[PDB]
Amino acid sequence: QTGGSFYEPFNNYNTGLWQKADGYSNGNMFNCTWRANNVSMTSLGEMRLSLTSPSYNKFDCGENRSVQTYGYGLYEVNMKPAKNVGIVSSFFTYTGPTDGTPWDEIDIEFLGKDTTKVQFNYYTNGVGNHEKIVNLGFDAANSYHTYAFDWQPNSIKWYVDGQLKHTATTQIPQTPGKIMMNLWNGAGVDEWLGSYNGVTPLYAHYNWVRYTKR
Ligand SMILES: [Ca+2]
């Protein structure tokens, strides 16, 4: 890994820690194009991701990613996801083929269709299917909450406001990855996310991020 512990309050946009995806679509289930203009800072000290439309039936989305790689340790995010059918707001670690490594990823994803729930998942050497849906007891879209994952060699623990919500112990990822955040509308996954209805603009806000090395 190339990165160390850090605390990001989002008082400004630190180009030394982050970079914006721009000018391309992930393809597959992503029905939008990443644009640097879709990642911006608010006056209230927050990073905001947006889902907008530049023309008929075309969508623009946002993705923020870290410059360095991070390994084992505690990952915390204080955020508020977007609320709307057919979309996803997330916080995850990622590394893959493009980077010349196995596909190792750990996720925290909010299905816009129902913000009273949260989904946890992970990929190890490209193998996923570890989805775990948890009831939050509140509407994540209404206020800020702290979401976290403790990534250790033999286990992954997920928390909501300090409370342990789920643990994973098999086929734990090992490759350090970049910290990422995104907001997007899907296609071909109606059963999972619901059918996107074209409503824009939509926003996901990030208050602060923290990574504490092992
Ligand atoms: Ca802040």
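Going from the start of the chain as shown, residues are counted 1 onward.
Cβ coordinates come from backbone N, Cα and C, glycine included.
Lifted from Swiss-Prot, the feature list:
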- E105: active site, nucleophile (ACT_SITE)
- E109: active site, proton donor (ACT_SITE)
- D22 to N (Swiss-Prot position 51): 30% of wild-type activity (MUTAGEN)
- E76 to Q (Swiss-Prot position 105): 50% of wild-type activity (MUTAGEN)
- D104 to N (Swiss-Prot position 133): 15% of wild-type activity (MUTAGEN)
- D107 to N (Swiss-Prot position 136): 0.5% of wild-type activity (MUTAGEN)
- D114 to N (Swiss-Prot position 143): 65% of wild-type activity (MUTAGEN)
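Shown here: features listed in Swiss-Prot, placed on the structure.
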| residue | record | contacts (Cβ under 8 Å, 6+ apart) |
| --- | --- | --- |
| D22 | mutagenesis position | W34, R35, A36 |
| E76 | mutagenesis position | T146, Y147, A148, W208, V209, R210, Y211, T212 |
| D104 | mutagenesis position | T93, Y94, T95, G96, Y123, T124, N125, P173, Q174, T175, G177 |
| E105 | active site, nucleophile | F92, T93, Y94, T95, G96, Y122, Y123, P173, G177 |
| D107 | mutagenesis position | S90, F91, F92, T93, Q119, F120, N121, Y122 |
| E109 | active site, proton donor | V88, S89, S90, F92, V118, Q119, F120, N121 |
| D114 | mutagenesis position | none |
